[PDB]
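Participant: Sending over a structure as C-alpha coordinates; questions will come in a sec.
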Amino acid sequence: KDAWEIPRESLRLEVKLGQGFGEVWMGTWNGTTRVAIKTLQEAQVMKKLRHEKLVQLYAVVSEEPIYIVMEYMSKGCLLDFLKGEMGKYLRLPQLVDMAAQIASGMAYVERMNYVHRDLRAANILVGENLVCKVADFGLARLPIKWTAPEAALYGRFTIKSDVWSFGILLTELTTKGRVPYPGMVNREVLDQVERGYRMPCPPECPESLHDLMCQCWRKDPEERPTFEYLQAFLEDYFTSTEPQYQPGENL
Ligand SMILES: */C(=C/C(=O)Nc1ccc2ncnc(Nc3cccc(Br)c3)c2c1)CN(C)C
(Lines of atoms letter the chains of each structure in order from A and count residues from 1; the text may use other names and numbers.)
(Lines give C-alpha, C1' and ligand atoms only; values in the text may rest on other atoms or scores of the structure.)
Protein backbone atom coordinates (compact mmCIF):
# COMPACT_ATOMS: atom_id res chain seq x y z
CA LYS A 1 0.00 0.00 0.00
CA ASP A 2 1.48 3.33 -1.10
CA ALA A 3 1.42 6.75 0.59
CA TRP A 4 -1.91 7.71 -1.11
CA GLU A 5 -3.57 5.16 1.23
CA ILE A 6 -5.76 6.35 4.15
CA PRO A 7 -8.01 4.85 6.88
CA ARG A 8 -11.76 4.68 6.15
CA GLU A 9 -12.45 6.20 9.60
CA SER A 10 -10.87 9.45 8.33
CA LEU A 11 -13.78 9.82 5.83
CA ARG A 12 -17.32 11.07 6.53
CA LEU A 13 -19.71 10.23 3.60
CA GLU A 14 -22.52 12.79 3.71
CA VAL A 15 -24.75 13.54 0.66
CA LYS A 16 -25.29 11.61 -2.61
CA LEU A 17 -24.40 13.27 -5.98
CA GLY A 18 -23.89 10.67 -7.44
CA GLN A 19 -25.32 7.53 -9.15
CA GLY A 20 -25.72 4.68 -9.18
CA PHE A 21 -19.44 1.65 -10.80
CA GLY A 22 -21.38 2.86 -7.73
CA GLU A 23 -22.30 6.13 -6.00
CA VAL A 24 -20.50 9.50 -5.76
CA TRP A 25 -20.69 11.32 -2.44
CA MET A 26 -19.83 14.63 -0.88
CA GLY A 27 -17.86 14.08 2.26
CA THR A 28 -15.31 15.21 4.81
CA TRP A 29 -11.70 14.18 5.45
CA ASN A 30 -9.77 14.18 8.74
CA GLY A 31 -12.77 16.13 10.10
CA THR A 32 -11.50 19.27 8.36
CA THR A 33 -11.44 18.67 4.57
CA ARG A 34 -14.43 18.90 2.21
CA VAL A 35 -13.97 16.21 -0.46
CA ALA A 36 -15.81 14.10 -3.06
CA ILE A 37 -15.82 10.29 -2.79
CA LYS A 38 -16.24 7.72 -5.57
CA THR A 39 -17.62 4.43 -4.16
CA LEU A 40 -17.50 1.08 -6.00
CA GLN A 41 -7.69 2.76 -12.04
CA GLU A 42 -8.68 6.42 -12.36
CA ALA A 43 -6.69 6.78 -9.28
CA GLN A 44 -3.34 5.49 -10.48
CA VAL A 45 -3.35 7.41 -13.06
CA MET A 46 -4.69 10.41 -11.17
CA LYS A 47 -1.63 9.77 -8.94
CA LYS A 48 0.75 10.73 -11.76
CA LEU A 49 -1.28 13.70 -13.11
CA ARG A 50 -1.21 17.04 -11.34
CA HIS A 51 -2.67 20.14 -12.93
CA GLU A 52 -4.81 23.09 -11.82
CA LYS A 53 -7.49 22.28 -14.47
CA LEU A 54 -7.67 18.58 -13.61
CA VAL A 55 -9.74 17.55 -10.57
CA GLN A 56 -7.13 16.59 -7.93
CA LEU A 57 -6.76 13.17 -6.30
CA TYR A 58 -6.45 13.40 -2.51
CA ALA A 59 -6.42 9.79 -1.27
CA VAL A 60 -7.41 6.17 -2.00
CA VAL A 61 -8.84 3.32 0.13
CA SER A 62 -7.26 0.13 -1.18
CA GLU A 63 -9.60 -1.62 -0.12
CA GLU A 64 -12.88 -3.35 -0.79
CA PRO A 65 -15.02 -1.57 -0.74
CA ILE A 66 -12.80 0.82 -2.70
CA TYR A 67 -13.07 4.60 -2.18
CA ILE A 68 -11.38 7.28 -4.32
CA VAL A 69 -11.08 10.72 -2.70
CA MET A 70 -10.88 13.94 -4.75
CA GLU A 71 -11.14 17.71 -4.91
CA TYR A 72 -14.78 18.73 -4.52
CA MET A 73 -16.34 20.59 -7.43
CA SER A 74 -19.14 22.74 -6.05
CA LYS A 75 -21.18 23.32 -9.18
CA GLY A 76 -21.35 19.74 -10.44
CA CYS A 77 -20.91 18.38 -13.96
CA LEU A 78 -20.78 20.75 -16.93
CA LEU A 79 -23.64 19.21 -18.99
CA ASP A 80 -26.08 19.79 -16.07
CA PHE A 81 -24.81 23.33 -15.51
CA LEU A 82 -25.12 24.19 -19.16
CA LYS A 83 -28.60 22.81 -19.46
CA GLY A 84 -30.00 24.21 -16.13
CA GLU A 85 -30.64 27.70 -14.63
CA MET A 86 -27.15 29.02 -15.58
CA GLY A 87 -27.24 27.87 -19.22
CA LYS A 88 -29.66 30.74 -19.94
CA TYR A 89 -27.24 33.54 -18.94
CA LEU A 90 -23.95 32.00 -20.26
CA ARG A 91 -22.84 33.86 -23.20
CA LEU A 92 -19.97 33.39 -25.70
CA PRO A 93 -17.19 35.04 -23.65
CA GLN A 94 -17.89 32.81 -20.66
CA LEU A 95 -18.31 29.72 -22.86
CA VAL A 96 -14.98 30.30 -24.71
CA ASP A 97 -13.24 30.85 -21.34
CA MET A 98 -14.55 27.54 -20.11
CA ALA A 99 -13.34 25.92 -23.37
CA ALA A 100 -9.82 27.46 -22.78
CA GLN A 101 -9.66 25.96 -19.27
CA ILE A 102 -10.55 22.52 -20.62
CA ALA A 103 -7.89 23.02 -23.37
CA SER A 104 -5.40 23.99 -20.63
CA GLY A 105 -6.12 20.83 -18.61
CA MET A 106 -5.94 18.84 -21.85
CA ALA A 107 -2.69 20.53 -22.89
CA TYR A 108 -1.17 19.19 -19.68
CA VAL A 109 -2.46 15.69 -20.49
CA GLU A 110 -0.84 16.13 -23.88
CA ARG A 111 2.51 17.20 -22.37
CA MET A 112 2.46 14.14 -20.12
CA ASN A 113 1.81 11.76 -23.08
CA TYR A 114 -1.57 10.62 -21.83
CA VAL A 115 -4.94 10.03 -23.46
CA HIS A 116 -8.28 10.74 -21.82
CA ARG A 117 -10.59 8.73 -24.03
CA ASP A 118 -13.85 10.18 -22.73
CA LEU A 119 -13.65 13.94 -23.14
CA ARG A 120 -17.14 15.45 -23.14
CA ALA A 121 -19.24 17.87 -21.02
CA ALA A 122 -20.51 14.98 -18.75
CA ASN A 123 -16.87 14.60 -17.62
CA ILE A 124 -16.10 18.23 -16.99
CA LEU A 125 -16.77 19.50 -13.45
CA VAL A 126 -17.52 23.14 -12.55
CA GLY A 127 -16.51 24.96 -9.37
CA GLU A 128 -16.88 28.49 -8.07
CA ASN A 129 -16.16 31.38 -10.45
CA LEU A 130 -16.94 29.21 -13.52
CA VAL A 131 -13.77 27.17 -13.05
CA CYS A 132 -13.78 23.98 -15.18
CA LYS A 133 -11.71 20.90 -14.71
CA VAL A 134 -11.20 17.62 -16.52
CA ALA A 135 -12.53 14.67 -14.52
CA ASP A 136 -13.24 10.94 -15.05
CA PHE A 137 -9.98 9.44 -16.31
CA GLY A 138 -11.71 6.04 -15.78
CA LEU A 139 -10.53 5.18 -19.31
CA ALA A 140 -7.28 7.28 -19.34
CA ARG A 141 -4.13 5.67 -20.88
CA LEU A 142 -1.03 4.98 -21.40
CA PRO A 143 -20.30 7.30 -26.63
CA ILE A 144 -19.40 7.38 -30.31
CA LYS A 145 -20.95 10.82 -30.97
CA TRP A 146 -17.85 12.16 -29.17
CA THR A 147 -15.42 9.50 -30.34
CA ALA A 148 -13.20 10.10 -33.36
CA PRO A 149 -13.85 7.68 -36.29
CA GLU A 150 -10.42 6.02 -36.16
CA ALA A 151 -10.97 5.37 -32.40
CA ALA A 152 -14.60 4.16 -32.58
CA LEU A 153 -13.71 1.98 -35.56
CA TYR A 154 -10.11 0.73 -35.01
CA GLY A 155 -9.49 1.42 -31.26
CA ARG A 156 -6.79 3.96 -32.10
CA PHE A 157 -7.24 6.28 -29.09
CA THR A 158 -4.63 9.11 -29.04
CA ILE A 159 -4.28 12.76 -28.03
CA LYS A 160 -5.62 13.37 -31.56
CA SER A 161 -8.84 11.48 -30.94
CA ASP A 162 -9.17 13.61 -27.72
CA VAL A 163 -9.01 16.80 -29.94
CA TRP A 164 -11.82 15.34 -31.99
CA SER A 165 -13.90 14.88 -28.77
CA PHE A 166 -12.94 18.48 -27.96
CA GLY A 167 -14.57 19.74 -31.17
CA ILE A 168 -17.82 17.96 -30.04
CA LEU A 169 -17.50 19.48 -26.54
CA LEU A 170 -17.28 22.88 -28.28
CA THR A 171 -20.73 22.18 -29.85
CA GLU A 172 -22.15 21.15 -26.39
CA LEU A 173 -20.91 24.50 -25.01
CA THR A 174 -22.25 26.67 -27.86
CA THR A 175 -25.68 24.93 -27.76
CA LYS A 176 -26.04 24.91 -24.00
CA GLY A 177 -25.51 21.19 -23.67
CA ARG A 178 -27.56 19.74 -26.56
CA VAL A 179 -26.72 16.15 -27.61
CA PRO A 180 -24.50 16.42 -30.77
CA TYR A 181 -25.91 15.35 -34.23
CA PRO A 182 -29.51 16.12 -33.25
CA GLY A 183 -32.00 13.56 -34.65
CA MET A 184 -29.24 11.14 -35.80
CA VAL A 185 -28.73 7.78 -34.18
CA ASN A 186 -25.33 6.21 -33.47
CA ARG A 187 -25.29 4.14 -36.68
CA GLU A 188 -26.45 7.20 -38.76
CA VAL A 189 -23.52 9.30 -37.25
CA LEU A 190 -21.05 6.53 -37.97
CA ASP A 191 -22.09 6.27 -41.61
CA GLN A 192 -22.32 10.03 -42.25
CA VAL A 193 -19.07 11.05 -40.51
CA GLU A 194 -17.29 8.40 -42.61
CA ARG A 195 -18.66 10.00 -45.76
CA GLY A 196 -17.34 13.45 -44.60
CA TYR A 197 -20.47 14.83 -42.83
CA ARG A 198 -19.66 17.43 -40.09
CA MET A 199 -22.14 19.35 -37.87
CA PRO A 200 -23.00 22.84 -39.23
CA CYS A 201 -22.39 26.16 -37.49
CA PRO A 202 -24.48 26.27 -34.30
CA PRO A 203 -26.90 29.22 -34.43
CA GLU A 204 -25.11 32.49 -33.28
CA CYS A 205 -21.75 30.69 -32.96
CA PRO A 206 -19.18 32.64 -35.01
CA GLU A 207 -17.68 30.97 -38.14
CA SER A 208 -14.19 31.28 -36.69
CA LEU A 209 -15.19 29.06 -33.73
CA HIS A 210 -16.89 26.51 -35.98
CA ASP A 211 -13.73 26.70 -38.10
CA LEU A 212 -11.83 25.58 -35.01
CA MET A 213 -14.33 22.74 -34.49
CA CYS A 214 -13.83 21.60 -38.14
CA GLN A 215 -10.09 21.54 -37.64
CA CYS A 216 -10.65 19.23 -34.59
CA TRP A 217 -12.68 16.95 -36.84
CA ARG A 218 -10.13 16.55 -39.71
CA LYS A 219 -10.30 12.92 -41.08
CA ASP A 220 -6.61 12.82 -40.50
CA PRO A 221 -5.55 12.64 -36.84
CA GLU A 222 -2.14 14.23 -37.40
CA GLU A 223 -3.73 17.27 -39.13
CA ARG A 224 -5.87 18.16 -36.01
CA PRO A 225 -4.43 21.00 -33.94
CA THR A 226 -2.52 20.63 -30.67
CA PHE A 227 -4.36 21.24 -27.40
CA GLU A 228 -1.78 23.93 -26.70
CA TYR A 229 -2.70 25.63 -29.98
CA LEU A 230 -6.43 25.20 -28.94
CA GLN A 231 -5.65 26.69 -25.55
CA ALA A 232 -3.84 29.79 -26.90
CA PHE A 233 -6.48 30.40 -29.61
CA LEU A 234 -9.35 30.24 -27.08
CA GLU A 235 -7.44 32.28 -24.52
CA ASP A 236 -6.73 35.01 -27.12
CA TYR A 237 -10.05 34.62 -28.98
CA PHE A 238 -11.75 37.95 -28.30
CA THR A 239 -8.67 40.04 -29.31
CA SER A 240 -6.88 38.13 -32.09
CA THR A 241 -9.85 36.41 -33.70
CA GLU A 242 -13.21 38.13 -32.89
CA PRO A 243 -12.35 41.71 -31.75
CA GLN A 244 -15.80 42.93 -33.06
CA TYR A 245 -17.83 40.44 -31.03
CA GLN A 246 -21.28 41.76 -30.06
CA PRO A 247 -23.64 39.83 -27.69
CA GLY A 248 -26.79 38.18 -29.04
CA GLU A 249 -29.95 36.52 -27.84
CA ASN A 250 -28.22 33.31 -26.82
CA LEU A 251 -24.47 33.59 -27.52
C1 LIG B 1 -23.55 15.21 -13.77
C2 LIG B 1 -23.41 15.08 -12.22
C3 LIG B 1 -22.00 15.19 -11.62
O4 LIG B 1 -21.00 14.96 -12.31
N5 LIG B 1 -21.99 15.53 -10.31
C6 LIG B 1 -20.88 15.74 -9.58
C7 LIG B 1 -20.91 16.88 -8.76
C8 LIG B 1 -19.83 17.25 -7.97
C9 LIG B 1 -18.68 16.48 -7.99
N10 LIG B 1 -17.62 16.83 -7.24
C11 LIG B 1 -16.50 16.11 -7.27
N12 LIG B 1 -16.41 15.01 -8.03
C13 LIG B 1 -17.44 14.60 -8.81
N14 LIG B 1 -17.37 13.50 -9.59
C15 LIG B 1 -16.37 12.63 -9.55
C16 LIG B 1 -15.88 12.08 -10.74
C17 LIG B 1 -14.84 11.15 -10.69
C18 LIG B 1 -14.29 10.77 -9.46
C19 LIG B 1 -14.79 11.32 -8.26
BR20 LIG B 1 -14.08 10.84 -6.55
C21 LIG B 1 -15.83 12.24 -8.32
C22 LIG B 1 -18.63 15.34 -8.82
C23 LIG B 1 -19.73 14.96 -9.61
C24 LIG B 1 -22.98 13.99 -14.54
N25 LIG B 1 -23.88 13.68 -15.69
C26 LIG B 1 -23.38 12.46 -16.34
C27 LIG B 1 -23.92 14.77 -16.67
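Just so it is clear, chain A uses Swiss-Prot numbers, and the residues here are 257-276, 278-297, 309-410, 425-533, in order.
The backbone N, Cα and C atoms fix where each Cβ goes, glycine too.
Annotated active site, proton acceptor per Swiss-Prot: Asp386, in sequence order. In Swiss-Prot, the entry for mutagenesis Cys498 to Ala states: Significant reduction in S-nitrosylation. The structure shown retains the original residue. Among the mutagenesis entries in Swiss-Prot is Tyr527 to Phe, noted as: Constitutively active.
I'd like to know what surrounds each of these features in this structure.
Facilitator: Sequence-distant neighbours of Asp386 (active site, proton acceptor) (same chain, 6+ residues apart, CB-CB distance under 8 A): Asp404, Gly406, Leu407, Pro425, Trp428, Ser447. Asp386 (active site, proton acceptor) carries neither a helix nor a strand DSSP state and counts as coil.
According to DSSP, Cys498 (mutagenesis position) is assigned to a helical segment. Counting only residues at least six positions away in the same chain, the Cβ atoms of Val445, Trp446, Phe448, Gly449, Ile450, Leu452, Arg506, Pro507, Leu512 sit under 8 Å from the Cβ of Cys498 (mutagenesis position).
Neighbours of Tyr527 (mutagenesis position), defined as other CB atoms within 10 A of its CB across all chains, total 17.
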